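Taking it in order: structure first as structure tokens, then the write-up.
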Amino acid sequence: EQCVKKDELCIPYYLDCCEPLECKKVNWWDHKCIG
Amino acid sequence: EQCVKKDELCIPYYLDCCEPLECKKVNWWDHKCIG
Amino acid sequence: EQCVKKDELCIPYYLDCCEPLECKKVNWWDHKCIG
Ligand code: NI
Ligand code: NI
Ligand code: NI
Ligand code: NI
Ligand code: NI
């Protein structure tokens, strides 16, 4: 598995972003890699 | 390889946790993903 | 894919280091995992 790229979906505690992106909520259920 | 999940074993500098978990020592030799 | 090990090449936003290493520029184009 790879670190998640910019603007792609991530899951805290399960599937995280490539640094320096941060996994941020974008709605009630989903998160995206932002930064 | 995947990021390490909650309460599973991690190794600093070698096998790290899924954010926002942190790899913490739990005894003399082992580390676990906590948070 | 795995997190990048100490003194190996990394790419911010694409191929990141094993914590607690940080991906730092080492010249105009390349980055390395330091820490
Ligand atoms: Ni990672
Ligand atoms: Ni981070
Ligand atoms: Ni961290
Ligand atoms: Ni992998
Ligand atoms: Ni970091």
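Note that chain B carries Swiss-Prot numbering, so the residues on display, from first to last, are 53-87.
This deposition comes from X-ray crystallography, 1.5 Å.
Just so it is clear, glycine is given a Cβ too, placed from its N, Cα and C backbone atoms.
Annotation of the mutagenesis experiment B:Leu61 to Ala in Swiss-Prot: Attenuates sweet taste-response suppression properties. Taking the Cβ of B:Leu61 (mutagenesis position) as centre and 10 Å as the limit, one finds 14 other Cβ atoms among all the protein chains shown.
Sequence-distant contacts of B:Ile63 (mutagenesis position), defined as residues of its own chain at least six apart whose C-beta falls under 8 angstroms from its C-beta, comprise B:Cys75, B:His83. Here Swiss-Prot describes B:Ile63 to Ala as a published mutagenesis experiment; the accompanying note says: May affect protein secretion, folding or stability.
Following the DSSP three-state reduction, the secondary structure of B:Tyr65 (mutagenesis position) is coil. For B:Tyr65 (mutagenesis position), no same-chain residue 6+ apart in sequence has a C-beta under 8 angstroms from its C-beta. Swiss-Prot documents B:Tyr65 to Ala as a published mutagenesis change and attaches the note May affect protein secretion, folding or stability.
Here the residue is the original one, but Swiss-Prot notes a mutagenesis experiment at this spot, B:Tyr66 to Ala: Attenuates sweet taste-response suppression properties. Summarising the environment of B:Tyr66 (mutagenesis position), the number of other Cβ atoms within 10 Å of its Cβ, over all protein chains shown, is 15.
Record note (Swiss-Prot), mutagenesis B:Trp80 to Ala: Attenuates sweet taste-response suppression properties. The unchanged residue is displayed. Classification of B:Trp80 (mutagenesis position) by DSSP places it in coil, neither helical nor stranded. Cβ neighbours of B:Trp80 (mutagenesis position) (same chain, under 8 Å, six or more residues apart in sequence): none.
All protein chains considered, the CB of B:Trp81 (mutagenesis position) has 6 other CB atoms within 10 Å. For the mutagenesis result B:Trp81 to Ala, the note given in Swiss-Prot is Abolishes or severely attenuates sweet taste-response suppression properties.
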Taking CB atoms only, which of the mutagenesis positions B:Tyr66, B:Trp80, B:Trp81 fall under 8 A from chain C? B:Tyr66
